[PDB]
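Since the structure comes first, as structure tokens, the remarks are kept for the end.
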Amino acid sequence: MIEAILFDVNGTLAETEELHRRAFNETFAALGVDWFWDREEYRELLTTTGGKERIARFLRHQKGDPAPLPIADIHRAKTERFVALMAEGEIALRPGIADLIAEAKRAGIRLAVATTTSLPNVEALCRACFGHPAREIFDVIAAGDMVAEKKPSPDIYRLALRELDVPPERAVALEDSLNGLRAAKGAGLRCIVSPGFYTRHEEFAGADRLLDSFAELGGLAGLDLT
Ligand SMILES: O=C(COP(=O)(O)O)[C@@H](O)[C@H](O)COP(=O)(O)O
Ligand SMILES: [Mg+2]
């Protein structure tokens, strides 16, 4: 029925994108460039997953300061800032997530992360939100540049499934975004979508369930869809 649950990270485990946006903007300020992404701009840029990819897209169009460093270096600084901001301890898990995970663990169900985000962010979020290193919560962590093409490419889900050794028909993905749903479906997975601030405007055609809150699953029971 379900032998594994695969979780997206940003927008799914926790509402994190405003902290990402802060970490980007503060990094840009610290580099002495005039770049600044407000919510309207960030909503658009969020359709490109991966922070390096997002910076690259922004730089193709923007008419402010030229990049002073390679994008990888800008993004590495932004990651360090995000890890630091996460440690402060303001971020909570989305409703239903903590209970679902604890319930899955009691039931012996294997858990993965499949995310476009940088690996240190996963670690930082798990310390802050669960109080544990990521590998104590998730049996498999597929993140960041572990694949060459990010969501909507299914590669990150295919990596996670290969490491889980669970066929997709015995697993399910939880996502918040359209590119996430596309990726999970591309790996042959049932996908439960609950959007947030930045993704509620999207069309979720093909989602197995579209929910206002992951608490609406009622835990493990709600996962085993047709
Ligand atoms: O598109 C993304 C969504 O992550 P998820 O797949 O977990 O929803 C990421 O790029 C984050 O916006 C920022 O994280 P990085 O800057 O580390 O890429
Ligand atoms: Mg997400």
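Numbers here mean position along the shown chain, with the first residue as 1.
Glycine is no exception: its Cβ is also placed from the backbone N, Cα and C atoms.
Listed in Swiss-Prot for this protein:
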- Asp8, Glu17, 50-54, 75-78, 115-121: substrate binding site (BINDING)
- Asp8: active site, nucleophile (ACT_SITE)
- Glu17 to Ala: 40% to 80% decreased catalytic activity with xylulose-1,5-bisphosphate, but no effect on activity with ribulose-1,5-bisphosphate (MUTAGEN)
- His20 to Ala: 40% to 80% decreased catalytic activity with xylulose-1,5-bisphosphate, but no effect on activity with ribulose-1,5-bisphosphate (MUTAGEN)
- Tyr42 to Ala: 40% to 80% decreased catalytic activity with xylulose-1,5-bisphosphate, but no effect on activity with ribulose-1,5-bisphosphate (MUTAGEN)
- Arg54 to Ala: 97% decreased catalytic activity with xylulose-1,5-bisphosphate, but no effect on activity with ribulose-1,5-bisphosphate (MUTAGEN)
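Selection of the recorded positions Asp8, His20, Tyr42, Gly51, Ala77, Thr116 by a Cβ distance under 6 Å from ligand 1 yields, in sequence order, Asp8, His20, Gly51, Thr116. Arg54 (mutagenesis position) sits 13 Å from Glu17 (mutagenesis position), taking the Cα positions as reference. The 6 Å Cβ screen around ligand 2 retains nothing from the recorded positions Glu17, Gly51, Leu119.
When the mutagenesis positions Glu17, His20, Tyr42 are ranked by how far their Cα is from the Cα of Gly51 (substrate binding site), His20 comes first. For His20 (mutagenesis position), the nearest neighbour among the listed recorded positions (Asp8, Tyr42, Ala77, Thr116, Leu119), judged by C-alpha distance, is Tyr42.
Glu17 (mutagenesis position) carries a helical DSSP state (H, G or I).
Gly51 (substrate binding site) is surrounded by 26 other CB atoms, counting those within 10 A of its CB over all protein chains shown. For the pair formed by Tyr42 (mutagenesis position) and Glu17 (mutagenesis position), distance between Cα atoms is given as 9 Å, rounded to the nearest Å. Around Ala77 (substrate binding site), the same-chain residues six or more apart in sequence whose CB sits under 8 Å from its CB are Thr27, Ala30, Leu31, listed in sequence order. Most buried of the recorded positions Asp8, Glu17, judged by other Cβ atoms within 10 Å, is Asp8. Counting every protein chain shown, the number of other Cβ atoms lying within 10 Å of the Cβ of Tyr42 (mutagenesis position) is 18. Under DSSP, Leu119 (substrate binding site) is assigned to a helix (H, G or I) in the three-state scheme.
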